[PDB]
There are 2 protein chains.
Amino acid sequence: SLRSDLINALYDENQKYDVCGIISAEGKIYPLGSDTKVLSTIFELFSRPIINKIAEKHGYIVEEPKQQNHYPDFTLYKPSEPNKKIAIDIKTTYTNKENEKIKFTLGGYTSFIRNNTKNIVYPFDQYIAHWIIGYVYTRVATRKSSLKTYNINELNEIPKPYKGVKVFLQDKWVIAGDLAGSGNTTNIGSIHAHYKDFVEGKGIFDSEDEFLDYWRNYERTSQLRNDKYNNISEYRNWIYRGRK
Amino acid sequence: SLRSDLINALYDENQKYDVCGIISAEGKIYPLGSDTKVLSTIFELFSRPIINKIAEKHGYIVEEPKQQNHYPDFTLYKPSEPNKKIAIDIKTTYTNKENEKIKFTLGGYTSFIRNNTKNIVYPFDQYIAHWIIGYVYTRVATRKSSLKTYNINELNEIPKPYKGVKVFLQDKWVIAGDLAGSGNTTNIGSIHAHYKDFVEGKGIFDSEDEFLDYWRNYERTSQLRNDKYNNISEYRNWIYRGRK
DNA sequence: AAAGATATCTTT
DNA sequence: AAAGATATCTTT
Ligand SMILES: [Lu+3]
Ligand SMILES: [Lu+3]
Ligand code: NA
Ligand code: NA
């Protein structure tokens, strides 16, 4: 399938290639820093050609946002059924030591999740799937030889601010949790779990409908949630009481 | 000086070199996307070696943050004068067309400027200067050819999602304005002005003392500010009224 | 101008 | 777990 070919290609690329710098048109190479913003950007850029290649091998049109701050990173559709769009969005987190539990921020719960055309490239109801490409890496403190510049013949001497990168491809709803992933920026939180649990899809929601209803009716603060619901057990009880 | 040599080095490097991709150790190149996060990341990485080079020339130790989400990008100090630290922080914004007005988010006003040890590498009172390296670029729409990978012999063929990059170095207080640069994340706003106004230092504060006091007593929402002050004129009146 | 969007982290 | 930090943008 498109999905299985895509993760196979991302999984293979990550095994075979290690990003180590930014390069200029005249051949000068600048190393990577350890800032979380650095690595998320690097993995996103690493993923773009792979996503496109696989999409094209399956006959899908590939579109990135035209406007800044619109979800998703990639919209795929076949021109013969333009209202069965696939959203693919790339997310990154870290571990301090290899294979500890991780969590992702899975997008806002007050933008396109509640408003069909808000912060989204196409209307939300044109998408039939929402895929997360998730990267996890183990952090590595920078070295001072990371403050030098390099030429193409020194590529293997450049220190990398990361190790143990792993990648997965999963549906957003499947890995969604019941606790917000941020406060002032009102993000959906993923399960808090090991990498394997994301691969295997060991989530909490019964259905994508239940995921959407949970996060459409999640209140923004602890005080507000306390009289409605704060977790999935309380939500399922709120539902049995008749959404009171 | 450290300052004059740094700005000269930053101007010369940006004239000379155009970043066009990320490179793997195996030699494969992945192009740049247009996302705002991408360019900011690339300009920061481009700047690191230049900052370290000039700082070392002038006998300054260079330290980047050890923890994520600490200001500033670079802390410089002479080993003999560890209580005269210089903060150098890199900021980026865009224009749609060449030489439009720009504005910057100049950091939080509720973290280190109100709590000496909050979200900062060293205590705020150990810094005697806060320099912004500001980057400005004009956006260029991405090409479909930004979705393939390239080799080291194709560097000039890679499309770039920017043009017209300009850089300045200025004191934070000098370019600061009186209107927040963000809402929920409570950032100081720069002046809203043309590039040369940043180079020349055409700000609104009389002194760094006035800059600090203004942003240390700025309330977080319009409603709360309407009984206090919303702009520099209203702040000067608040001072006259007796800081009440 | 004001506020809440973009992604992810740390603090409490 | 809650909420406000990290940088910058768009919508109001
Ligand atoms: Lu993205
Ligand atoms: Lu920075
Ligand atoms: Na790799
Ligand atoms: Na350049």
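Chain A is numbered as in Swiss-Prot; the shown residues are, in order, 2-245.
Each Cβ is built from the backbone N, Cα and C atoms, and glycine gets one as well.
Annotation note: A:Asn70 (mutagenesis position) sits in a coil segment as assigned by DSSP. For the mutagenesis of A:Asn70 to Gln, Swiss-Prot gives this note: Decrease in activity. The structure shown keeps the original residue.
If you draw a 10 Å sphere around the CB of A:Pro73 (mutagenesis position), it holds 25 other CB atoms from the protein chains shown. Looking at Swiss-Prot, you'll find the mutagenesis A:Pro73 to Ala or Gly noted as follows: Loss of activity.
Residue density at A:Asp74 (mutagenesis position): 20 other Cβ atoms are found within 10 A of its Cβ, drawing on all protein chains shown. Looking at Swiss-Prot, you'll find the mutagenesis A:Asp74 to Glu noted as follows: Decrease in activity.
Under its mutagenesis annotations, Swiss-Prot gives A:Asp74 to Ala the following note: Loss of activity.
The active site annotation in Swiss-Prot covers A:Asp74 (among others).
Annotation comment: Swiss-Prot describes A:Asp74, A:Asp90 as Mg(2+) 1 binding site.
DSSP assigns A:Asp90 (mutagenesis position) to a strand. Using a 10 Å radius centred on the Cβ of A:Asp90 (mutagenesis position) and all shown protein chains, the other Cβ atoms total 18. A:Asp90 to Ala, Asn, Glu or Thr appears in Swiss-Prot as a mutagenesis experiment; the accompanying note says: Loss of activity.
Positions annotated as active site by Swiss-Prot: A:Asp90 (among others).
Sequence annotations record features per position, and here Swiss-Prot assigns active site to A:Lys92 (among others).
For A:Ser183 (mutagenesis position), the same-chain residues lying six or more positions away in sequence with a CB closer than 8 A to its CB are A:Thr106, A:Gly190. Record note (Swiss-Prot), mutagenesis A:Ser183 to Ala or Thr: Decrease in activity. The unchanged residue is displayed.
DSSP gives A:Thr187 (mutagenesis position) a coil state; it is part of no helix or strand. Less than 8 angstroms from the CB of A:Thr187 (mutagenesis position) sit A:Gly109, A:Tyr110, A:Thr111, A:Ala181, A:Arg221, each of them six or more residues away in the same chain. What Swiss-Prot says about the mutagenesis result for A:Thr187 to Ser or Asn is this: No loss of activity.
Experimental mutagenesis is annotated in Swiss-Prot for A:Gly190 to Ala, with the remark: No loss of activity. Of all the Cβ atoms in the protein chains shown, 18 others lie within 10 Å of the Cβ of A:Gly190 (mutagenesis position).
A:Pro73 (mutagenesis position) is 5 Å away from A:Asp90 (mutagenesis position) when you measure Cα to Cα.
For A:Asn70 (mutagenesis position) paired with A:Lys92 (active site), the C-alpha to C-alpha distance reads 14 Å. Every protein chain shown contributes to the tally, and the Cβ of A:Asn70 (mutagenesis position) ends up with 10 other Cβ atoms within 10 Å.
Within the same chain, residues at least six positions away from A:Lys92 (active site) with a Cβ under 8 Å of its Cβ are A:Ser41, A:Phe105, A:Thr106, A:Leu107, A:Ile133, A:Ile134, A:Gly135, A:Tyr136. For ligand 4, no neighbouring mutagenesis positions occur among A:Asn70, A:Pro73, A:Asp74, A:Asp90, A:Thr187, by Cβ distance under 6 Å. Not a single one of the mutagenesis positions among A:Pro73, A:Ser183, A:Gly190 has a C-beta coming within less than 6 Å of an atom of ligand 1.
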